[PDB]
Amino acid sequence: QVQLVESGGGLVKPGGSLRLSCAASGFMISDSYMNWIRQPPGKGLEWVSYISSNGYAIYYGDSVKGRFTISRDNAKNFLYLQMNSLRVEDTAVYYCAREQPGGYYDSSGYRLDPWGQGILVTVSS
Amino acid sequence: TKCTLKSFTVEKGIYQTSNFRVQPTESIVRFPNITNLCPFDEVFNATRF
């Protein structure tokens, strides 16, 4: 129904940079709080960053803090994440997921319902 | 009977003095079974303001 497709990842050298793009289809991405989940190869998932619907509340992961910027292209109706100065420990798959309870009278706990397909990034020589 | 005729001496006869009426022994109220409530635990329990 509603998909969250990724694009821009793959292999890179350490020190270099990269940009991940999150494309929303099936609904309007300009008013749904988003946040990224990274999953290294053969491990669980891990939080990356977070954009709000407002655009004024942003919470990053403590390790990618200071770099690895996130944003949304409300013109192109995407989410953008530019990975800058990567190191060897960032190899993982990345998912772009949207928070379910985005109404004003929800009375329901949080849950990332629309999940991303996920694409891999590999950082080495 | 003396008090109703307002006279200390009553002559022979039959007199209608007063009335009696069984009192109610209980009080009951019957209303419809309270049903279509309003959404309050929907405004205080909101997850995001």
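In order, the residues displayed for chain B correspond to 299-347 in Swiss-Prot numbering, which applies throughout.
Cβ coordinates are placed from backbone N, Cα and C, and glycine is handled just like the others.
Here the residue is the original one, while Swiss-Prot reports the published mutagenesis B:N331 to Q with the comment Reduced viral infectivity. The Cβ of B:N331 (mutagenesis position) lies under 8 Å from the Cβ of no residue that sits 6+ residues away along the same chain.
Take the CB of B:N343 (mutagenesis position) and look out to 10 A: across all protein chains shown you find 12 other CB atoms. Secondary structure from DSSP puts B:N343 (mutagenesis position) in coil. Here Swiss-Prot notes a mutagenesis experiment, B:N343 to Q, with the remark: Reduced viral infectivity.
Quoted from Swiss-Prot for the published natural variant B:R346 to T: In strain: Omicron/BQ.1.1, Omicron/XBB.1.5, Omicron/EG.5.1. Counting every protein chain shown, 14 other Cβ atoms lie within 10 Å of the Cβ of B:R346 (variant position).
Among the natural variants that Swiss-Prot reports, B:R346 to K is described with the note: In strain: Mu/B.1.621.
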Notebook entry, point to check: Out of B:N331, B:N343, B:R346, which recorded positions come under 8 Å of chain A, measuring Cβ to Cβ?
Noted result: B:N343, B:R346
